[PDB]
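*Asks:* Pasting a structure here, questions to come.
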Protein chains: 2
Amino acid sequence: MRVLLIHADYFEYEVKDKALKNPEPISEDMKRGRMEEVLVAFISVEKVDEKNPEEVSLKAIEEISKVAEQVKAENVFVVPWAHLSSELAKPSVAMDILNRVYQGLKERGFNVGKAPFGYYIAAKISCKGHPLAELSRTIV
Amino acid sequence: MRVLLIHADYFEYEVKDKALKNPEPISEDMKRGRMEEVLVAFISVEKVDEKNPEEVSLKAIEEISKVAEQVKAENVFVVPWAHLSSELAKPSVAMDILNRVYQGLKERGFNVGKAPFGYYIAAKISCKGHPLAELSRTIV
């Protein structure tokens, strides 16, 4: 799994077309979302993560939480994201891990949002420019 | 070299603190920049790119130009970017390649902007959500 963490003034998204034939089902009010003062976790779930969804999930929950504590973010937003890896997991593995990660950050105490899986999504972001506002983590 | 290409409604940046002790020198009016309808090329120059700045530059110019032609972007914005690689080049190599890339896209005919090297930078982006609006390329 590779993750890119961005500490943002805001993150907002709008779902556009489906990218999978059978993407994640969504209500009309999950087509758009917005958080402020939020750590956004762009997560690319890799093929090698199939080998251990549980351990990879737990590690990602901790890494993301560490950063959120350090930058004083109470809001965390999980984003399914193809673009940090060229060995992507199957949709079932990816969705499994992304949900685990999401539920774990909620148990940790954060206010957690997530973007639906399997869609092309337009999005707007404002990235803070402090030393810790953009970080990469590799988790395996 | 790894590159992330984002087709954006707009990209805007403001330079914050220096990240290097001796970053790229800048005038007051390069502290902030903005382009609309722009392909933004986030470029992580890697250690392995030291071996051949010229070939790696030429390849990156072509890949970025291919995408710009395909998405009908006339504006291209080059962004120095640590976050797609964990084997980063020395600042001299990185700046060498980023300038080559910048000059090449200008020769190709694009309207090209660039962010200064060596700074923490706040930035705002609006990413189009069409199938080709976010692409990753590895160039070696």
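Just so it is clear, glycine is given a Cβ too, placed from its N, Cα and C backbone atoms.
I grabbed these lines from Swiss-Prot:
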type: MUTAGEN; residues: B:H83 to A; note: Isolated domain has decreased to no deacylation of mischarged L-seryl-tRNA(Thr). Deacylates correctly charged glycyl-tRNA(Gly)
type: MUTAGEN; residues: B:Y120 to A; note: Isolated domain has nearly wild-type deacylation of mischarged L-seryl-tRNA(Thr), no longer binds L-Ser or L-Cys. No activity on threonyl-tRNA(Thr). Same results; when associated with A-134
type: MUTAGEN; residues: B:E134 to A; note: Isolated domain has nearly wild-type deacylation of mischarged L-seryl-tRNA(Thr). No activity on L-threonyl-tRNA(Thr). Same results; when associated with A-120
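Could you place the listed features in the three-dimensional structure?
*Replies:* All protein chains shown were included, and the count of other CB atoms within 10 Å of the CB of B:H83 (mutagenesis position) stands at 19.
Annotation for B:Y120 (mutagenesis position): spatial neighbours B:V15, B:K16, B:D17, B:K18, B:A19, criterion Cβ-Cβ under 8 Å with sequence separation of six or more. Under the three-state DSSP scheme, B:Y120 (mutagenesis position) falls in the strand class.
The Cβ of B:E134 (mutagenesis position) lies under 8 Å from the Cβ of B:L4, B:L5, B:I6, B:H7, B:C127, each of these being in the same chain and 6 or more residues away along the sequence. DSSP assigns B:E134 (mutagenesis position) to a strand.
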